[PDB]
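Asker: Just dropping this structure here.
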Amino acid sequence: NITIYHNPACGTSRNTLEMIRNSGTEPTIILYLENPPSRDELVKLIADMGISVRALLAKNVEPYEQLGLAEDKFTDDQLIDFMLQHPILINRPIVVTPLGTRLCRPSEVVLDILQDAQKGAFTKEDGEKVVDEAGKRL
Ligand SMILES: [Cs+]
Ligand SMILES: [Cs+]
Ligand SMILES: [Cs+]
Ligand SMILES: [Cs+]
Ligand SMILES: [Cs+]
């Protein structure tokens, strides 16, 4: 039982999703821009990902720029509430499996939490080889 918080317009998210599939399971796909996590759920995700609230913020998106979030003037809960109100601020993708939750940047981080091994070689969109046919990480 796997969930991905996916943005189809993001290569890292696309690569991650295909690596999930290459492990033999079709995840539940949450288009977080339209269906963001509830506050409780977002707090849980951050906790399980073991990163700071700020480390989850997507830079170079309009609200990050306009709300001045680069500046160290925001408590964690201020940042959580901005992410809820402006889901494009949630960096991508977040993946949940029975083993754990990760912000999969770079995409191959997802290999940590996938239970089943890649079923064969995996090469990212741009041609970057990730695992060979034998299953070794390159
Ligand atoms: Cs929700
Ligand atoms: Cs806008
Ligand atoms: Cs693993
Ligand atoms: Cs393999
Ligand atoms: Cs790339």
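To match Swiss-Prot, the residue numbers of chain A are left as they are there, and the shown ones run 3-140.
Placed from the backbone N, Cα and C atoms, the Cβ positions cover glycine too.
Sequence annotations record features per position, and here Swiss-Prot assigns active site, nucleophile to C12 based on experimental evidence. Listed in Swiss-Prot is the mutagenesis experiment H8 to P, G or R, annotated as follows: Loss of reductase activity. Mutant is sensitive to arsenate. In Swiss-Prot, the entry for mutagenesis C12 to S states: Loss of reductase activity. Mutant is sensitive to arsenate. The structure shown retains the original residue. One mutagenesis experiment catalogued in Swiss-Prot, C106 to G or S, is accompanied by this note: Retains reductase activity. Mutant retains arsenate resistance. While the structure shown retains the original residue, Swiss-Prot records the mutagenesis experiment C106 to V with this note: Mutant retains arsenate resistance. For the mutagenesis experiment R107 to K, the note given by Swiss-Prot reads: Mutant retains arsenate resistance. One mutagenesis experiment named in Swiss-Prot is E127 to D, and its note says 13-fold decrease in catalytic efficiency with arsenate. Mutant is sensitive at high arsenate concentrations. What Swiss-Prot notes for the published mutagenesis of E127 to A is this: 6-fold decrease in catalytic efficiency with arsenate. Mutant is sensitive at high arsenate concentrations. Quoted from Swiss-Prot, the note attached to the mutagenesis of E127 to K states: 17-fold decrease in catalytic efficiency with arsenate. Mutant is sensitive at high arsenate concentrations. The mutagenesis experiment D128 to E is recorded by Swiss-Prot, whose note states: 7-fold decrease in catalytic efficiency with arsenate. Mutant is relatively resistant to arsenate, but is more sensitive at higher concentrations. Record note (Swiss-Prot) on the mutagenesis of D128 to A: 4-fold decrease in catalytic efficiency with arsenate. Mutant is relatively resistant to arsenate, but is more sensitive at higher concentrations. Swiss-Prot documents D128 to K as a published mutagenesis change and attaches the note 9-fold decrease in catalytic efficiency with arsenate. Mutant is relatively resistant to arsenate, but is more sensitive at higher concentrations. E130 to A appears in Swiss-Prot as a mutagenesis experiment; the accompanying note says: 3-fold decrease in catalytic efficiency with arsenate. Mutant is relatively resistant to arsenate, but is more sensitive at higher concentrations. Mutagenesis annotation in Swiss-Prot: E130 to D, described as 5-fold decrease in catalytic efficiency with arsenate. Mutant is relatively resistant to arsenate, but is more sensitive at higher concentrations; the structure shown retains the original residue.
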Asker: Would you mind checking how many other C-beta atoms are within 10 angstroms of the C-beta on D128 (mutagenesis position)?
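Answerer: By my count, 7.
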Asker: Please identify, from the mutagenesis positions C12, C106, the residue with the sparsest Cβ neighbourhood, meaning fewest other Cβ atoms within 10 angstroms.
Answerer: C12
Asker: Rounded to a whole angstrom, what is the C-alpha distance between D128 (mutagenesis position) and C12 (mutagenesis position)?
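Answerer: Between the alpha carbons of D128 (mutagenesis position) and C12 (mutagenesis position) there are 13 Å.
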Asker: For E127 (mutagenesis position), which of the mutagenesis positions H8, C12, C106, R107 has the nearest Cα in space?
Answerer: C12
Asker: Using a Cβ-Cβ cut-off under 8 angstroms and a sequence gap of six or more, which residues of the chain neighbour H8 (mutagenesis position)?
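Answerer: Counting only residues 6 or more apart in sequence, the Cβ neighbours of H8 (mutagenesis position) under 8 Å are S15, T18, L19, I31, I32, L33, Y34, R94, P95.
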